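Peer 1: Please see the structure below; I have some questions.
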Amino acid sequence: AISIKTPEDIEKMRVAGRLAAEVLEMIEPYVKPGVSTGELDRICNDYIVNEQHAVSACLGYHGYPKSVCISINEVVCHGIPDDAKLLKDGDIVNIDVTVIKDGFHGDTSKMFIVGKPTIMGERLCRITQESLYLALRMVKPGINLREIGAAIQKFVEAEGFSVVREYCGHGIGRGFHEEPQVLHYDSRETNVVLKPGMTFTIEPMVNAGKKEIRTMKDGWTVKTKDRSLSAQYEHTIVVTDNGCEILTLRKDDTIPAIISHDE
Ligand SMILES: COc1ccccc1-c1ccc(C(=O)O)o1
Ligand SMILES: [Mn+2]
Ligand SMILES: [Mn+2]
Ligand code: NA
């Protein structure tokens, strides 16, 4: 069921979480107009293997052929790095990373805007990160995941955007995806009360248009049914006695690593 990580295991999660976050901080300077997504993946894998001495949890997972997922514009998730796909000005791109180190997983992703940004692109990404942040500020013992899911949905929909229902956040530890499921919308099936020690991810997928998605015939690429833009941000966190601790925080994040709700 819902596992409570021991202090030792939480420390291992901090290490793994930091590594995942550092892959994103490392790749930043390379996300430029003209670069291929295949190249970005090789850079990430070489870094993960040769420098972090860790391993990508995506490589081989259900047969996935690459180390990280790179999704551009209308692609919602699981975009496959390809040497023929070049980034260009105005593109919004999500790079999703999951590394395993000392037996524990670190899971995180962020949006990158390539070259000259488009206003709609920046807005979609900003609102998506904001939906993740508001959810993070709600995490603390006693709160129900349903409340967080409902809050994310209300915020996103008020902005004229939609939340993807097919995918969700998840518990994480020695396993990539563990209990509980963390839906980013209201559901009567959700009734999970948070406890200190729980580690899970929050990773809303937000579409500028309709919520419906579609899977391409390559068996991996998921796109919006209406071809509207889609954005996602993800962080791995641990519930503490008075709130939570973000384990995959980056220099560019603008929310505190440790959130407290006590007086
Ligand atoms: C290889 O990527 C996947 C394939 C099947 C099911 C889930 C995934 C996946 C990619 C990223 C994540 C996640 O962040 O949870 O999960
Ligand atoms: Mn991920
Ligand atoms: Mn995840
Ligand atoms: Na996208």
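Numbers in chain A come straight from Swiss-Prot, and the residues shown are 2-264, in order.
Just so it is clear, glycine is given a Cβ too, placed from its N, Cα and C backbone atoms.
Take a look at what Swiss-Prot says about it:
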MUTAGEN   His79 to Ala  Reduces activity 100000-fold for the Co(2+)-complexed enzyme, but only 2.6-fold for the Mn(2+)-complexed enzyme
BINDING   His79, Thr99, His178  substrate binding site
MUTAGEN   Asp97 to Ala, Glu or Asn  Reduces activity 50- to 580-fold depending on the metal ion bound. Binds only one equivalent of the divalent metal cation with affinities identical to the wild-type enzyme
BINDING   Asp97, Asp108, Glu235  divalent metal cation 1 binding site
BINDING   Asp108, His171, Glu204, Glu235  divalent metal cation 2 binding site
MUTAGEN   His178 to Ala  Reduces activity 9000-fold for the Co(2+)-complexed enzyme. Binds only one equivalent of the divalent metal cation with affinities identical to the wild-type enzyme
Peer 1: Excluding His79, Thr99, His178, which residues of the same chain place their Cβ within 8 Å of the centroid of the Cβ atoms of the recorded substrate site?
Peer 2: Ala58, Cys59, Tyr62, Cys70, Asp97, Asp108, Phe177
Peer 1: So which mutagenesis positions out of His79, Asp97, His178 are up against ligand 3, CB under 6 A?
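Peer 2: Not one meets the Cβ criterion.
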Peer 1: Cβ-Cβ under 8 Å from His178 (mutagenesis position), same chain, 6 or more residues apart: which ones?
Peer 2: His171, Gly172
Peer 1: As a check: which entries in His79, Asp108, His171, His178, the recorded positions, place their Cβ less than 6 Å from an atom of ligand 2?
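Peer 2: The ones that qualify, in sequence order, are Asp108.
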Peer 1: Between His79, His171, which of the recorded positions has its C-beta surrounded by the fewest other C-beta atoms within 10 Å?
Peer 2: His171
Peer 1: Comparing the recorded positions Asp97, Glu204, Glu235, which residue's C-beta has the most other C-beta atoms within 10 angstroms in this structure?
Peer 2: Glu204
Peer 1: With a radius of 8 angstroms around the mean position of the C-beta atoms of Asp97, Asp108, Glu235, what other residues of the same chain does the divalent metal cation 1 site pick up?
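Peer 2: Nearby residues not in the site list: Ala21, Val98, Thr99, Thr109, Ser110, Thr202, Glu204, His236, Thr237, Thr249.
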Peer 1: Using the recorded divalent metal cation 2 site (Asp108, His171, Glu204, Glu235) as reference, state which further residues of the same chain have their Cβ within 8 Å of the centre of those residues' Cβ atoms, listed in sequence order.
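Peer 2: Everything else in range on the chain: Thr109, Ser110, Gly170, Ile173, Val183, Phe201, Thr202, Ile203, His236, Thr237.
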Peer 1: So, three-state DSSP: helix, strand or coil for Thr99 (substrate binding site)?
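Peer 2: Assignment for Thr99 (substrate binding site) reads strand.
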Peer 1: Tell me which of the recorded positions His79, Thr99, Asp108 ends up closest to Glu204 (divalent metal cation 2 binding site) in space, Cα to Cα.
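Peer 2: Checked the recorded positions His79, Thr99, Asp108; minimum Cα distance to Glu204 (divalent metal cation 2 binding site) goes to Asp108.
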Peer 1: Can you give me the Cα-Cα distance between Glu235 (divalent metal cation 1 binding site) and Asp97 (mutagenesis position) in Å, rounded to a whole number?
Peer 2: 8
Peer 1: Expressed to the nearest Å, what is the distance separating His79 (mutagenesis position) and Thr99 (substrate binding site) at their Cα atoms?
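Peer 2: Taking the Cα atoms only, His79 (mutagenesis position) lies 13 Å from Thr99 (substrate binding site).
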